[PDB]
Each structure stands twice: as structure tokens, then as C-alpha cells.
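Scroll down for the structure; my scribbles are underneath it.
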Amino acid sequence: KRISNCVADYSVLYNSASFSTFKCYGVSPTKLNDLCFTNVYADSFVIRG
Amino acid sequence: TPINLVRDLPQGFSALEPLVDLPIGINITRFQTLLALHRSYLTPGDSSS
Ligand SMILES: *[C@@H]1O[C@H](CO)[C@@H](O)[C@H](O)[C@H]1NC(C)=O
């Protein structure tokens, strides 16, 4: 997936209270929204437990 | 831009303003336009002749 020319907030992508696991390295989860980047790529697939 | 003419476009000046931006990120080398036809009671209704 490729996202460009869009302003989105991740807060609603976190307050669902339904994700079993969460992992994010390199940047703090609470201060990545302010940190501006160029493009965001989504790597969606399925996997076993 | 409204006009009352068939062919041989007028010499008047009119600028063009953007409406929306599309950030595909992929080069394009060919294009093609689409047209809509009508199927009235005069035609048999088949798209052959
Ligand atoms: C143009 O498109 C082709 C086909 O996808 C691709 O292989 C090529 O790298 C593209 N060129 C540029 C400059 O993006």
C-alpha cells in the first residue's frame, strides 16, 4: 500500500481496544504522530499464531 | 465555460483551476477516453452494427 497527499491521525487506529498485539520500533508510539515523514507503506498479509 | 458554437473554438481566454491531486507515484505512457452510447427503440439493441 502507498499513501501520499493525505493527512490522517493514528490515534483512532490505536483506541480500537481490539488489537491483540502491537509492536513498533525506531520511534516512540506516543510521539510518532508529530514526527513528520514523507510516505507510509502498509505491508498487509496473514500469518499463523 | 459556456459557449454557443459547434467547431472552430473561439479566441477567448479562460484559465484552468485544479480540482484534486492524485499521487499515484507510477509513470503513465498511454491513455484512452470512454464514450457512452444510447439504446433506444429505433436500434435493435445489439452492440454490433
Ligand atoms: C516506468 O514504468 C515501468 C513499468 O512499471 C518501470 O519499470 C520503470 O521503472 C518506470 N520508470 C520510472 C522512471 O519510474
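The numbers used for chain B are those of Swiss-Prot, and the residues that appear cover 208-256, in sequence.
If you check the header, you will see the structure was determined by electron microscopy, 8.4 Å.
In case you wondered, yes, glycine gets a Cβ from its N, Cα and C as well.
Database features, via Swiss-Prot:
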type    : residues        : note
VARIANT : B:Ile210 to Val : In strain: Omicron/BA.2.75
VARIANT : B:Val213 to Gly : In strain: Omicron/BA.2, Omicron/BA.2.12.1, Omicron/BA.2.75, Omicron/BA.4, Omicron/BA.5, Omicron/BQ.1.1
VARIANT : B:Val213 to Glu : In strain: Omicron/XBB.1.5, Omicron/EG.5.1
VARIANT : B:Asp215 to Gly : In strain: Beta/B.1.351
VARIANT : B:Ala222 to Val : In strain: 20A.EU1
MUTAGEN : B:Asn234 to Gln : Increased resistance to neutralizing antibodies
VARIANT : B:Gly252 to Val : In strain: Omicron/XBB.1.5, Omicron/EG.5.1
VARIANT : B:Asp253 to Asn : In strain: Lambda/C.37
VARIANT : B:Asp253 to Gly : In strain: Iota/B.1.526
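Feature map: annotations from Swiss-Prot on the structure.
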residue: B:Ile210; record: variant position; CB count, 10 Å: 9
residue: B:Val213; record: variant position; CB count, 10 Å: 5
residue: B:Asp215; record: variant position; CB count, 10 Å: 6
residue: B:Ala222; record: variant position; CB count, 10 Å: 4
residue: B:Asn234; record: mutagenesis position; CB count, 10 Å: 5
residue: B:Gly252; record: variant position; CB count, 10 Å: 8
residue: B:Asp253; record: variant position; CB count, 10 Å: 7
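For B:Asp253 (variant position), the nearest of the recorded positions by C-alpha distance turns out to be B:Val213; the candidates were B:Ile210, B:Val213, B:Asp215, B:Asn234. Among the recorded positions listed (B:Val213, B:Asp215, B:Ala222, B:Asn234, B:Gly252, B:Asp253), B:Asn234 have a CB atom closer than 6 Å to some atom of ligand 1, in sequence order. DSSP assigns B:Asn234 (mutagenesis position) to coil in the three-state reduction, outside any helix or strand. For B:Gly252 (variant position), the nearest neighbour among the listed recorded positions (B:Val213, B:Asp215, B:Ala222, B:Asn234), judged by C-alpha distance, is B:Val213. Between the CA atoms of B:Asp215 (variant position) and B:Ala222 (variant position) there is a gap of 19 Å, rounded to the nearest whole number. Using CA atoms as reference points, the recorded positions B:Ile210, B:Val213, B:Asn234 were checked against B:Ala222 (variant position), and the closest is B:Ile210.
According to its DSSP assignment, B:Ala222 (variant position) is coil.
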